[PDB]
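Accompanying notes for the structure given below.
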Amino acid sequence: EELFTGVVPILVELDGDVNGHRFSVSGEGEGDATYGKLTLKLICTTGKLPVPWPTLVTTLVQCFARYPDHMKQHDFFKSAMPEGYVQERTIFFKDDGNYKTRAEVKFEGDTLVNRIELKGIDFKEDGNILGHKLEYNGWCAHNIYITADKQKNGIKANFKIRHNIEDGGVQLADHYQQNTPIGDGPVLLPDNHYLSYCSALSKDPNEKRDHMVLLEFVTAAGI
């Protein structure tokens, strides 16, 4: 909570497996919650990424959302720290397979760490995902609605991501998310609100490995 008043270093580690095609992603960057901003460089450490980068954006630290002063009491993400939280999602790609993910987001020393496992199943081998037919593209801007889940002492959200297909359509990725604290210390359970997200992608022209530069700008609102 007081842990996020300056610039905090980030490590991200993902182990994945989609229809038996395995991969790893290693990331580093910085979060600055005062300005609701995140900067990440993400590298596929196993060579070629077998899914499109934009399908992993949401998976690859909502504790860096700017909650304005008048809504600080509704910030579940920071309040669970330093022990952290588990973030789980299922992502259903319309007419194709799904991902399930489990992440732990917590401090390890001074570094905020997001460690993730992802399993994907029932993908078509020449679908939009395993066939790499999605444009390289984040989303700016859109809202994600957060609600308390009092029974699990956490939060929930569901939202749609729209991936542009090379030909001209859209591939829908329907997200269902739950977050639960890792510790047993008291957490802030929020009233209904939303996060406004602007995400943008780039490439580092000096990096030869398969990678993504991810920038996010996030502000809470709605109370």
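Numbering starts at 1 and runs along the chain as it is shown here.
Backbone N, Cα and C define each Cβ position, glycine as well.
Recorded in Swiss-Prot as a mutagenesis result, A200 to K (Swiss-Prot position 206) carries the remark: Abolishes the tendency to dimerize and leads to monomeric fluorescent proteins. Swiss-Prot documents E216 to G (Swiss-Prot position 222) as a published mutagenesis change and attaches the note Suppresses the 399 nm excitation peak, leaving only the longer wavelength peak at 475 nm.
When secondary structure is read from DSSP and collapsed to three states, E216 (mutagenesis position) falls in the strand class. A gap of 7 Å separates the Cα atoms of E216 (mutagenesis position) and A200 (mutagenesis position). Fewest Cβ neighbours within 10 Å among the mutagenesis positions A200, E216: that distinction goes to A200. A strand conformation is recorded for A200 (mutagenesis position) in the three-state DSSP classification.
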